[PDB]
Amino acid sequence: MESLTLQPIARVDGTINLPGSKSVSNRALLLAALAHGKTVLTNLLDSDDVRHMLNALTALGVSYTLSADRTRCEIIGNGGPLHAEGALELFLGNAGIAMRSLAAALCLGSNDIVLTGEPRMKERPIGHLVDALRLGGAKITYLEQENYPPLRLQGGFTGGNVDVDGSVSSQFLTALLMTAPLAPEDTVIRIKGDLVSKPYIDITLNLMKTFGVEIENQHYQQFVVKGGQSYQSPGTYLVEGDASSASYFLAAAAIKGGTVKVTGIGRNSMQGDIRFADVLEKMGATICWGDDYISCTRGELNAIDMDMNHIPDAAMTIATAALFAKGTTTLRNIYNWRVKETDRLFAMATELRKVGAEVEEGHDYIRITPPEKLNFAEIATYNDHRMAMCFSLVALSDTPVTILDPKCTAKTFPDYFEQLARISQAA
Ligand SMILES: O=C(O)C1=C[C@@H](OP(=O)(O)O)[C@@H](O)[C@H](O)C1
Ligand SMILES: O=C(O)CNCP(=O)(O)O
């Protein structure tokens, strides 16, 4: 199969203008599609996950145009819930936010639509969301394994009292929050217990407000939504740079800088992953905050032991950065790594051991003890963009590393390797 071999990188230094945020991009596209008016999105991400959402919108009859580099999109709002019949199949690759958000949104009114995706997507849980949508009146059928896509949506979500489990994915709540305002009746969403990946809920509420809708958040335990609302185009909207994609570059500087500045995100960003910079600071790196940039300058790198539930994606970057840190690093409260693009706890532990680390794969945590020196390995990437990007950091040592299926980074960052190369210096 395909592979890419990265030669040792002596130093990293420079500036990266970040690709658009995948999380903001897919929420903005869906809200723009449901809204009244024309929305112009700029700095939109061009990647597999966004392409599947754009394809779904096209299939649902939404009109839009894209610039040559696919980062500017003019969307003609539908002025209300999207609709299609005939069990129209929407293929969503392995795009979780698209699958979860559309599963809820397409429950508005009547419809007959099937959502499916790649084999791994049929193994990613969605039962907590289906349970919630059904309490609200939706008719949903599992076409294969119970609690997983593919789903056949036949509409009927009207609102009411809806409980939702937030212990496995915040995306279920996010999906409900964006959908509920357009339901005819008022909705009270009650979180059953724990809520993971909480910062993503703030991204959702931020986007909803931009598109003209606010709800009552009662300490993230219950959300009160007024039905019969409408989303409104915000005119021109600037998609923030992706803070998760930025992690690789900031970590690279913490390990082998130099100073690396990423632009497109700053101290005012709505993304929880900018908090990744805080972790690098705690490990010993120096961080600079700007209005439209965050930079990291090499200092030292010490092992840390922390709960990473607030930055599950960027946390993977700390797992490979740990190979360069003094001491044993422990990342805790990250059980849902197991239900994402791949089981990330198993995958990360397996590949880290290949370059020499001693690793304890905990049920919901990972403990990493770096080797005195890294060795060469051919890294398996599990159709997971982040395994490829995280392990690219192994090359910031004296050993090269071979990354299998490097194009898997296209899920959220097609140009990843060229960008890492841009800040890679020989001197
Ligand atoms: O809402 C979002 O944009 C996302 C929420 C997270 O998922 P979980 O809530 O399942 O942790 C994250 O891992 C994913 O990449 C994007
Ligand atoms: O981007 C990541 O690291 C994980 N994504 C999970 P999603 O497919 O967006 O639900």
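Going by what the header records, the deposited coordinates were determined by X-ray crystallography, 1.7 Å.
Cβ coordinates are placed from backbone N, Cα and C, and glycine is handled just like the others.
Copied over from Swiss-Prot, here are the features:
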type: ACT_SITE; residues: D313; note: active site, proton acceptor
type: BINDING; residues: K22, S23, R27, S169, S170, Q171, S197, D313, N336, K340; note: 3-phosphoshikimate binding site
type: BINDING; residues: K22, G96, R124, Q171, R344, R386, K411; note: phosphoenolpyruvate binding site
type: MUTAGEN; residues: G96 to A; note: Insensitive to glyphosate with unaltered affinity for its first substrate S3P, but displays a 30-fold lower affinity for its second substrate PEP
type: MUTAGEN; residues: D313 to A; note: The enolpyruvyl transfer reaction is halted after formation of the tetrahedral adduct of the substrates
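Rounded to a whole number, the distance between the Cα atoms of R344 (phosphoenolpyruvate binding site) and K22 (3-phosphoshikimate binding site) is 19 Å.
The 3-phosphoshikimate site in the record is lined by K22, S23, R27, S169, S170, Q171, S197, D313, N336, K340, and its two most distant CA atoms lie 21 Å apart. The secondary structure of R344 (phosphoenolpyruvate binding site), as reduced to three states from DSSP, is helical. Taking the C-alpha atom of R344 (phosphoenolpyruvate binding site) as reference, the shortest distance to any of the recorded positions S170, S197, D313 belongs to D313. Checked against ligand 2, the recorded positions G96, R124, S170, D313, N336, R386 give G96, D313, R386 as the ones with a Cβ under 6 Å from it, listed in sequence order.
Reported as a whole number, the C-alpha separation between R124 (phosphoenolpyruvate binding site) and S197 (3-phosphoshikimate binding site) equals 16 Å. Counting every protein chain shown, the Cβ of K22 (3-phosphoshikimate binding site) has 27 other Cβ atoms within 10 Å. Its own atom aside, the Cβ of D313 (mutagenesis position) has 26 Cβ atoms within 10 angstroms in the protein chains shown.
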